[PDB]
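What follows is a short report on a single structure.
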Amino acid sequence: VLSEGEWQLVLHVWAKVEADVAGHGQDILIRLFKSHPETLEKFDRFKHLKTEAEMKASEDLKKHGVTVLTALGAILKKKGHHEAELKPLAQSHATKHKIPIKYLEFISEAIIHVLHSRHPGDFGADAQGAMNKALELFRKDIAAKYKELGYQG
Ligand code: HEM
(Lines of atoms letter the chains of each structure in order from A and count residues from 1; the text may use other names and numbers.)
(Lines give C-alpha, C1' and ligand atoms only; values in the text may rest on other atoms or scores of the structure.)
Protein backbone atom coordinates (compact mmCIF):
# COMPACT_ATOMS: atom_id res chain seq x y z
CA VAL A 1 0.00 0.00 0.00
CA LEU A 2 1.53 3.32 -0.98
CA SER A 3 1.22 6.20 1.50
CA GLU A 4 -0.41 9.48 0.51
CA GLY A 5 3.04 11.02 0.38
CA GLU A 6 4.29 8.36 -1.99
CA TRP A 7 1.23 8.84 -4.27
CA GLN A 8 1.92 12.56 -4.34
CA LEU A 9 5.48 11.94 -5.61
CA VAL A 10 4.20 9.55 -8.29
CA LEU A 11 1.48 11.87 -9.54
CA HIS A 12 3.71 14.91 -9.46
CA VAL A 13 6.08 13.42 -11.95
CA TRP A 14 3.24 11.90 -13.86
CA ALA A 15 1.73 15.35 -14.49
CA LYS A 16 4.98 16.26 -16.18
CA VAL A 17 4.65 13.22 -18.45
CA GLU A 18 1.27 14.39 -19.43
CA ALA A 19 2.78 17.40 -21.19
CA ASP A 20 4.32 15.17 -23.80
CA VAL A 21 2.59 11.82 -23.64
CA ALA A 22 3.69 10.80 -27.14
CA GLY A 23 7.36 11.55 -26.72
CA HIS A 24 7.54 9.62 -23.49
CA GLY A 25 5.60 6.72 -24.99
CA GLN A 26 8.09 6.49 -27.88
CA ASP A 27 11.14 6.62 -25.64
CA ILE A 28 9.72 3.99 -23.28
CA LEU A 29 8.72 1.48 -26.03
CA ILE A 30 12.05 1.98 -27.82
CA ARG A 31 13.95 1.36 -24.63
CA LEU A 32 11.89 -1.71 -23.89
CA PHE A 33 12.44 -3.13 -27.37
CA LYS A 34 16.14 -2.38 -27.42
CA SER A 35 16.80 -3.62 -23.80
CA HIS A 36 14.57 -6.74 -24.19
CA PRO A 37 14.18 -7.74 -27.86
CA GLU A 38 11.92 -10.59 -26.95
CA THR A 39 9.30 -8.01 -26.20
CA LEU A 40 9.24 -6.65 -29.74
CA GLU A 41 8.36 -10.09 -30.99
CA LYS A 42 5.02 -9.98 -29.18
CA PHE A 43 3.87 -7.13 -31.51
CA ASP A 44 3.17 -8.37 -35.00
CA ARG A 45 2.42 -4.57 -35.67
CA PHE A 46 6.15 -3.69 -34.95
CA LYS A 47 8.23 -6.68 -35.44
CA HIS A 48 9.34 -5.26 -38.91
CA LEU A 49 11.28 -2.52 -37.14
CA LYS A 50 14.99 -3.47 -37.09
CA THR A 51 16.76 -0.27 -36.03
CA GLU A 52 16.17 2.42 -33.47
CA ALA A 53 15.85 4.92 -36.27
CA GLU A 54 13.06 2.96 -37.86
CA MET A 55 11.42 2.78 -34.42
CA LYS A 56 11.65 6.50 -33.94
CA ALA A 57 10.16 7.09 -37.42
CA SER A 58 7.13 4.86 -36.88
CA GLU A 59 3.96 6.89 -36.33
CA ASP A 60 2.08 3.70 -35.46
CA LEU A 61 4.60 2.96 -32.60
CA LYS A 62 4.16 6.55 -31.37
CA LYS A 63 0.36 6.00 -31.38
CA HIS A 64 0.66 2.88 -29.35
CA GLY A 65 2.92 4.61 -26.89
CA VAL A 66 0.13 7.09 -26.22
CA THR A 67 -2.36 4.23 -25.76
CA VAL A 68 -0.14 2.57 -23.19
CA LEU A 69 0.68 5.70 -21.21
CA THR A 70 -2.95 6.94 -21.23
CA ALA A 71 -4.01 3.58 -19.72
CA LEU A 72 -1.19 3.66 -17.15
CA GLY A 73 -1.95 7.27 -16.21
CA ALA A 74 -5.61 6.40 -15.56
CA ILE A 75 -4.53 3.55 -13.28
CA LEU A 76 -2.02 5.67 -11.37
CA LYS A 77 -4.58 8.45 -10.75
CA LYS A 78 -6.78 5.85 -8.96
CA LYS A 79 -4.05 5.52 -6.30
CA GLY A 80 -4.50 1.80 -5.80
CA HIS A 81 -8.35 1.66 -6.30
CA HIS A 82 -7.78 0.53 -9.83
CA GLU A 83 -9.66 -2.80 -10.04
CA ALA A 84 -12.00 -1.60 -12.86
CA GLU A 85 -9.12 -0.39 -14.96
CA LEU A 86 -6.92 -3.49 -14.47
CA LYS A 87 -9.45 -6.18 -15.19
CA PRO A 88 -9.63 -5.67 -18.84
CA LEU A 89 -5.95 -5.00 -19.28
CA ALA A 90 -4.94 -8.21 -17.41
CA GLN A 91 -7.48 -10.15 -19.34
CA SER A 92 -6.26 -9.01 -22.74
CA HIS A 93 -2.55 -9.19 -21.90
CA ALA A 94 -2.82 -12.71 -20.46
CA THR A 95 -5.24 -14.36 -22.85
CA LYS A 96 -4.94 -12.44 -26.18
CA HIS A 97 -1.53 -10.76 -26.29
CA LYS A 98 0.22 -13.51 -24.25
CA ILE A 99 2.57 -11.15 -22.29
CA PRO A 100 4.39 -12.69 -19.33
CA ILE A 101 4.50 -10.80 -16.03
CA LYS A 102 8.24 -10.55 -16.40
CA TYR A 103 7.79 -8.34 -19.47
CA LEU A 104 5.70 -6.00 -17.34
CA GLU A 105 8.74 -5.79 -15.02
CA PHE A 106 10.76 -4.85 -18.14
CA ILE A 107 8.46 -2.08 -19.25
CA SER A 108 8.42 -0.77 -15.63
CA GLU A 109 12.20 -0.44 -15.76
CA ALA A 110 11.97 1.42 -19.06
CA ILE A 111 9.25 3.81 -17.63
CA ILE A 112 11.50 4.56 -14.63
CA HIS A 113 14.52 5.13 -16.85
CA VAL A 114 12.67 7.54 -19.18
CA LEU A 115 11.19 9.53 -16.28
CA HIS A 116 14.59 9.92 -14.68
CA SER A 117 16.05 11.14 -18.04
CA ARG A 118 13.22 13.61 -18.77
CA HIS A 119 12.37 14.83 -15.20
CA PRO A 120 15.36 14.62 -13.02
CA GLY A 121 14.31 17.51 -10.70
CA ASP A 122 10.92 15.78 -10.00
CA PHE A 123 12.40 12.31 -10.03
CA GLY A 124 14.89 12.08 -7.28
CA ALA A 125 15.32 9.02 -5.24
CA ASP A 126 12.21 9.56 -3.08
CA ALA A 127 10.09 9.74 -6.22
CA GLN A 128 11.90 6.91 -7.92
CA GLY A 129 11.15 4.66 -4.93
CA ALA A 130 7.52 5.70 -4.91
CA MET A 131 7.14 5.08 -8.60
CA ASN A 132 8.83 1.74 -8.16
CA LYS A 133 6.23 0.91 -5.50
CA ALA A 134 3.35 2.05 -7.70
CA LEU A 135 4.56 -0.08 -10.63
CA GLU A 136 5.07 -3.05 -8.31
CA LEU A 137 1.48 -2.64 -7.08
CA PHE A 138 0.35 -2.64 -10.75
CA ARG A 139 2.31 -5.83 -11.41
CA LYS A 140 1.09 -7.54 -8.19
CA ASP A 141 -2.50 -6.95 -9.08
CA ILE A 142 -2.17 -7.96 -12.72
CA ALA A 143 -0.28 -11.12 -11.59
CA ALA A 144 -3.20 -12.05 -9.30
CA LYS A 145 -5.57 -11.87 -12.26
CA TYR A 146 -3.14 -13.86 -14.43
CA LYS A 147 -3.07 -16.52 -11.75
CA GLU A 148 -6.84 -16.64 -11.63
CA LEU A 149 -6.84 -17.26 -15.38
CA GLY A 150 -4.07 -19.87 -15.48
CA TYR A 151 -1.25 -17.68 -16.79
CA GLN A 152 0.96 -16.81 -13.87
CA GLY A 153 3.31 -19.68 -14.82
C1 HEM B 1 2.44 -0.48 -18.51
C2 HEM B 1 2.19 -1.63 -19.07
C3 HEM B 1 1.17 -1.71 -20.16
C4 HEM B 1 0.04 -1.08 -20.37
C5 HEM B 1 -0.69 -0.02 -19.51
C6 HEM B 1 -0.48 -1.53 -21.61
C7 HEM B 1 -1.66 -1.11 -22.23
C8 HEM B 1 -2.22 -1.55 -23.41
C9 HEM B 1 -3.50 -1.14 -24.01
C10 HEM B 1 -4.32 -0.04 -23.34
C11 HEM B 1 -3.67 -1.79 -25.16
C12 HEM B 1 -4.82 -1.76 -26.13
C13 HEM B 1 -6.04 -2.35 -25.36
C14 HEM B 1 -5.84 -3.87 -25.00
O15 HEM B 1 -5.51 -4.69 -25.93
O16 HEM B 1 -5.98 -4.26 -23.83
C17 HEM B 1 -2.53 -2.69 -25.32
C18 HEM B 1 -2.30 -3.57 -26.40
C19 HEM B 1 -1.26 -4.42 -26.51
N20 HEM B 1 -0.14 -4.60 -25.64
FE21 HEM B 1 0.04 -3.59 -23.87
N22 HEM B 1 0.33 -2.52 -22.14
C23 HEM B 1 1.37 -2.67 -21.31
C24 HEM B 1 2.47 -3.52 -21.43
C25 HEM B 1 2.67 -4.38 -22.55
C26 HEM B 1 3.88 -5.15 -22.74
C27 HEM B 1 5.05 -5.12 -21.78
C28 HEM B 1 3.69 -5.78 -23.93
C29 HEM B 1 4.61 -6.64 -24.76
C30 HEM B 1 5.76 -6.99 -24.34
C31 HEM B 1 2.41 -5.48 -24.44
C32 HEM B 1 1.87 -5.93 -25.57
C33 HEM B 1 0.71 -5.54 -26.16
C34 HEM B 1 0.19 -6.00 -27.47
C35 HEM B 1 0.90 -7.02 -28.29
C36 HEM B 1 -1.00 -5.24 -27.69
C37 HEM B 1 -1.82 -5.29 -28.94
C38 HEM B 1 -1.14 -4.24 -29.88
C39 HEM B 1 -1.79 -4.24 -31.21
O40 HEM B 1 -1.43 -5.22 -31.98
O41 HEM B 1 -2.64 -3.27 -31.49
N42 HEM B 1 1.75 -4.61 -23.54
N43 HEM B 1 -1.65 -2.54 -24.27
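Swiss-Prot numbering applies to chain A: residues 2-154, in that order.
Per the header: X-ray crystallography, 1.2 Å.
Just so it is clear, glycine is given a Cβ too, placed from its N, Cα and C backbone atoms.
Feature annotations, reproduced from Swiss-Prot:
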- 2-148: domain 'Globin' (DOMAIN)
- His65: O2 binding site (BINDING)
- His65: nitrite binding site (BINDING)
- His94: heme b binding site (BINDING)
- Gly122 to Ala: In metmyoglobin (VARIANT)
Secondary structure content of the domain 'Globin' (2-148), with strand meaning DSSP E or B: 114 helix, 0 strand, 33 coil
List of residues, in chain order, with Cβ under 8 A from that of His94 (heme b binding site) and at least 6 apart: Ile100, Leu105, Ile143
Neighbour count (Cβ, 10 Å) for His65 (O2 binding site): 17
